[PDB]
Amino acid sequence: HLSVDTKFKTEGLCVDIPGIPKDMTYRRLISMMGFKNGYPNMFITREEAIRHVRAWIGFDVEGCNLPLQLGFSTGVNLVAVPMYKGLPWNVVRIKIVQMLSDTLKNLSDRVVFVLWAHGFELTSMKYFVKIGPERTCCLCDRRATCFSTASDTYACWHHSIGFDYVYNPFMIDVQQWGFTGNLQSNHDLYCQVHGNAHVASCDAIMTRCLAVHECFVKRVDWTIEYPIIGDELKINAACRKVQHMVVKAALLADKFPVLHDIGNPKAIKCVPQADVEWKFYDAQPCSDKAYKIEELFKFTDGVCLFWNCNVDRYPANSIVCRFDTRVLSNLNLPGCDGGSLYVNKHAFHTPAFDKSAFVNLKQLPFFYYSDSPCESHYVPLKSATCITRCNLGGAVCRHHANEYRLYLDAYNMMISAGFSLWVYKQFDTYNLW
Ligand SMILES: C=Cc1csc(CNC(=O)c2cc[nH]n2)n1
Ligand SMILES: [Zn+2]
Ligand SMILES: [Zn+2]
Ligand SMILES: [Zn+2]
């Protein structure tokens, strides 16, 4: 945890707060913010913030004493008076709780406000924030993130309906990391997808994007592990199953003499009984721009497997699994320059999906293939895509009907999680019969 006696640089704040001391600790800062047990500091370290990336909410307040525009990286702008029209703080804070609860309940057990701090945002916290000792929800065992003055009760993000204060938020000022120049000039160095439209929400979006760029694009820590909040395990199991299925059938159908497996340096053979000559080539997850095939690269013999090795243009003799950054899920967070921050056990920033990368390939059709014995150890199954000896013979046996439906469920899970599959144009399932 971050010592409250650590120094906070105040130069960023001196425009909204003329005369602010240069010599400043977090202790004195919190006191100036109007605030006074498991919550040692409202501010956290970059390391703590990285561990709670899912909780990150970029936050900016803009002035014109007169009204204030509060912007958040969700896209919401609220106007408080002492896009939405001006309203007093006692109704504004109700909206802040509802918005953070709906955004974060399926993501994290807290909120981390990510700031490019110039003053108003920090002096505005006293109007919708309360702090105190760590607590638990009144209705469950999750830690409390909201408080209600109507009933003097605490709630987590799931049980906060009607609550009016944010309780024990965390926060981090990006301007402490040692930057030169304003927010827009540092953000626009790495990103063109987020504009500067002179609304507070635009600043909040840029601030979070810059943070993510610094902590996951330029710097990368794959040792950090993140809790399970979803179907992580079923998704990862489904990916290994689809990988085995698709490569096995591609070898059986086209009988490539060699396979170039390009990507993770710890990859293992996904079809260990295949006759082919299996050759590995090491590349780590690219976090910034897609690899250039010319730098990566007889790759024109046999087939190339690119299983989450994002390249700019796949060769024509490839099998490919590429993550689609546009997908909406609790695992996939907005990232930098169209990229997305996929957090499933580990945090993988991923360059933006680009359909031109697949120009030499086609989409891979669903199919189930099996050469296993028809032995069991219900509604009868009818499908043209169940490629088994039994379907060839007229009637799908029960074992293969069960496995087909399991494989379809895993296939559909992996697609819905954002993954997309692409194959060489000559792939043809008829060749497997
Ligand atoms: C209603 C009060 C109010 C205050 S400021 C504002 C509009 N926001 C900006 O001009 C701005 C500058 C940087 N980001 N946003 N509205
Ligand atoms: Zn609860
Ligand atoms: Zn950006
Ligand atoms: Zn069968």
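Numbering, chain A: per Swiss-Prot, residues 5951-5986, 5992-6019, 6029-6046, 6078-6292, 6301-6380, 6390-6445 in sequence.
Each residue, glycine too, has its Cβ placed from N, Cα and C.
Here Swiss-Prot notes a natural variant, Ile5967 to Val, with the remark: In strain: Omicron/BA.1, Omicron/BA.2, Omicron/BA.2.12.1, Omicron/BA.2.75, Omicron/BA.4, Omicron/BA.5, Omicron/BQ.1.1, Omicron/XBB.1.5, Omicron/EG.5.1. Residues or ranges marked as Mg(2+) 1 binding site in Swiss-Prot: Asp6015, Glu6116. The feature active site is assigned by Swiss-Prot to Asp6015, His6193 (among others). As annotated by Swiss-Prot, Zn(2+) 14 binding site applies to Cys6132, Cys6135, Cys6151, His6154.
Shown on the structure are the features that Swiss-Prot records.
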residue : record                 : Cβ contacts under 8 Å, 6 or more apart
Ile5967 : variant position       : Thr5960, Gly6114, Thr6118
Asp6015 : Mg(2+) 1 binding site  : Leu6034, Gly6035, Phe6036, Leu6110, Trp6111, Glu6116, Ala6195, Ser6196, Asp6198, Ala6199, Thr6202
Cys6132 : Zn(2+) 14 binding site : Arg6138, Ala6139, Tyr6149, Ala6150, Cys6151, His6153, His6154
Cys6135 : Zn(2+) 14 binding site : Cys6151, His6153, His6154
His6193 : active site            : none
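In this structure, none of the recorded positions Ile5967, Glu6116, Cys6135, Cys6151, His6154 sits close to ligand 1 with a C-beta under 6 angstroms from any of its atoms.
The record gives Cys6132, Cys6135, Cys6151, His6154 for Zn(2+) 14. Within 8 Å of the mean position of their Cβ atoms, the other Cβ atoms in that chain belong to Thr6131, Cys6133, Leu6134, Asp6136, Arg6137, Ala6139, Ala6150, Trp6152, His6153, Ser6155. Checking the recorded positions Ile5967, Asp6015, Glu6116, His6193 against ligand 2 with a 6 Å cutoff on the Cβ atom leaves no residue at all. 9 residues between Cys6019 and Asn6029 have no modelled coordinates; the flanking Cα atoms are 9 Å apart. With a 10 A radius on its CB, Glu6116 (Mg(2+) 1 binding site) counts 26 other CB atoms from all the protein chains. In the deposited model, 8 residues between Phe6292 and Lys6301 are missing, and the Cα-Cα distance across the gap is 9 Å. For the unresolved segment of 5 residues bounded by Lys5986 and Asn5992, the separation of the terminal Cα atoms comes to 13 Å.
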